[PDB]
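Engineer: Handing you a structure now.
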Amino acid sequence: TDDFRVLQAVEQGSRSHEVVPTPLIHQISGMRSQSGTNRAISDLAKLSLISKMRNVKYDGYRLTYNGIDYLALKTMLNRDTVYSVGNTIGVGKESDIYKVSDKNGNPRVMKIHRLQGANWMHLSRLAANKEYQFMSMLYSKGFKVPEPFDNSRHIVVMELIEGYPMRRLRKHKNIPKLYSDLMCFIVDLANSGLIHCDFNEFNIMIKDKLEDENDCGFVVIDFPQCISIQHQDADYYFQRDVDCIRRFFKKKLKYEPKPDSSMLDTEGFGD
Amino acid sequence: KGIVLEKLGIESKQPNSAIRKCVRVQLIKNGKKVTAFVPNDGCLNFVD
RNA sequence: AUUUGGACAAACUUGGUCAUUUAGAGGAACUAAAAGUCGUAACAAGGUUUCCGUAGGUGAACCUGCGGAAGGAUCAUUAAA
RNA sequence: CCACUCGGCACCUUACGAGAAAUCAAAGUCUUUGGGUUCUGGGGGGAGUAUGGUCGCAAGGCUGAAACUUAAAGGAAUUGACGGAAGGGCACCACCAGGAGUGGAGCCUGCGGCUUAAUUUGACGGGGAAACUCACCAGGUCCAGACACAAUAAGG
RNA sequence: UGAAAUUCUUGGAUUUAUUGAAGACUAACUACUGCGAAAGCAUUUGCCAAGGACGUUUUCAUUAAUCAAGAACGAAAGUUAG
RNA sequence: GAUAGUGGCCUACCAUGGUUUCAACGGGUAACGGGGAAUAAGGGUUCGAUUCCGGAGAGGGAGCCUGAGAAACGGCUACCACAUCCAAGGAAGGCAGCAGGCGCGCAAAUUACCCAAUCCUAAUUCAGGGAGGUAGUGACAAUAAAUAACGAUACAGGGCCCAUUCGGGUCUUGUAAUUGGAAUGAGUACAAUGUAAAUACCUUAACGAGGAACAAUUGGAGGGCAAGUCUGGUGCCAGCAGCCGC
């Protein structure tokens, strides 16, 4: 409790100034002697959790990406989250995705964000908060999407979903209803006011419950591509979504549309 | 001269963290309550 | 022995006043090498010409009238040498 | 307009001299310390607060503490280290004109992860590969240890 | 007004022109300055009563300097009564 | 009038004076006044209950007898406050004198000896004196100054000149709980001196040290400020403490 509290205090000793000198980490902690502060900073620096910037007549301490997530783990110790860390499935551009587990033993997904001194951390924070709010907007509207657990300042911990992408999915039996689904869902996107331009094969994720009841769903992860309908180029974005669905269903599922697909002028009488 | 009423664990925090060993006394001549330091005895084993 | 009247005048009582030693009883407030709770702790940050007198409303704070001070960073541009 | 003279408000040099310095023709003639005279201060808070007096319709003014607390609070001058100012290079590990592409399929190969008894070990290691190389496992084994020193002897 | 909303305007606002009333100020000129014990003082003209400096071959002859006590004045704001 | 005696000292009758910013009057004092004490280049600052002089008091007030002299406390009387004995009727009391006890507090001695000094009192050379002197207790201060001094050896050096080399002596160190012969008081004590009697001092027969114990302590060793670049433990009572602190 206590060491994590003092590490939270020097976390709160970051939102005061720029690159923090040694005596501010001495005094913001407010600890007893030279021992705790100096040996803690040395434990940080040897684990690369802190770095020394010595700009003339001026010692200072430079926090890298390492010595933050513990506090996030402490922030997630508060919010009942992950206990065990590490299984690499997917190293993305603006996040690194890991498979983790709680005290309860259910596996979850840990997207750490790495987008120094304040701005790498803070822009990872803005990215995590923005994606968490977009996930909140999608789940509040009712879109079938993974359920968010938390957004530990810059690391998003969410659920794991049993799905595999459509590139390894040959076909299903109810192909025209799947086409009506992947038309009406982009219709629902235009009724939300947004167009997800990367509506590709690798986006769409299908969970598979049974083979008799047919009670399943979908997962759509296109977050840095959703564009409002008011922008300059949304017409052929919508048409690229529709036509990628149609060209995939012609190439893979060998299905041509008997009803005509919706245009942007069709969906202008929507939202 | 006075009569010991209490032993006191006073605390000195900054910048020196130490546990000061003191004694609350009531003086005989006045009826005056005065705290006072007692040196060199970590146990206060000579004082009750 | 006793006794009248005087001045000297110790003391005593009655009140009323301050100045106190107290005891008790009534209340109020300050503290924790005490321990747990909610409020803004585990929350965001924000204001930033600075003051002086006076008046007002205030709120966790502080602002607005009237008049002074600089204890505030004079460039250029006319002439001179 | 020129020249002089008083009496002002200001200016601008210097330093003879002063001062801690900024600065000062007085803030000079002060350790080489004395022209006359009025008032004020004695580290910082507590505090221009408490109480009393006095003045006032009121608001307030004048006068004015102590307990307690503390090693600094200050005045002037000096330097550049967290200035998130703007401007140039000058680069296909940058962009535009493009070309070949990767990430799309299968497979080869390096890392991570899992698994194990070991998947030896680093961040191409000349680390190309059944033996070796092998640095890892399952086992099975030799060979240890000098000199000193008490016994033990050539029929042992 | 960074941005915007209350108010007024078809009986006419705002703006334009001709007038009239009220009370307050005294710009530019205005500094490279002046006066006043300070606070303070910028339109004309007049009245009253002061004042500094200058000049003096006028007068008195120490009447002086600084001032607890005491006394006048004292921006702005604020109190009472027109 | 009263007094020893002037004097509002008091009384009768008259006046309306007297003091004051050159500080009256009131208030405070952990204020007896002075000779003096401590500390300084000078000028000053602060104490003076305390050995000498003067004042005042004998639990608090008051009053008085005697006497030249007292408003006397080791004299009396009354009140106030304490307090003693008692057969309950009465009767005695003042240590801010010398000792000593309680209380109080950081804070302070013996219920000893003596009139031999120094003086004083009396009817007086002789008697008397806790005045005073003497001794005890006494690290209040102050003076003087034991806890060792010489040798020889070696060994290690250093220096002086002769060194051509040895070695020829002069010193001075260091050690070696190595050795030698000396000196003497602390202490004990015949005696004598001392003194009123003693104790102690000054003398002195006889003992009295290698002193591995006739054993010198108190505060320090970052800086101020002389002294550690040393070792161990600590580093959960510890970077800590006139100040700065690492």
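Here Swiss-Prot sets the residue numbers for chain B, with the shown residues being 50-97 in order.
So this one's electron microscopy, 3.5 Å, going by the header.
Here the Cβ of each residue, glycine as well, is placed from N, Cα and C on the backbone.
Pulled these features from Swiss-Prot for this protein:
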type: MUTAGEN; residues: B:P64 to A; note: Lethal mutation
type: MUTAGEN; residues: B:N65 to A; note: Lethal mutation
Engineer: Show which residues of the chain containing B:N65 (mutagenesis position), separated from it by at least 6 in sequence, have their CB under 8 Å from its CB.
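Structural biologist: In sequence order, no residue meets the Cβ cut-off.
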Engineer: What kind of secondary structure is B:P64 (mutagenesis position) part of, going by DSSP in three states?
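Structural biologist: Going by the DSSP assignment, B:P64 (mutagenesis position) belongs to neither helix nor strand, so it counts as coil.
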Engineer: What's the number of neighbouring CB atoms sitting within 10 A of the CB on B:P64 (mutagenesis position)?
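Structural biologist: Looking across every protein chain shown, the total is 10.
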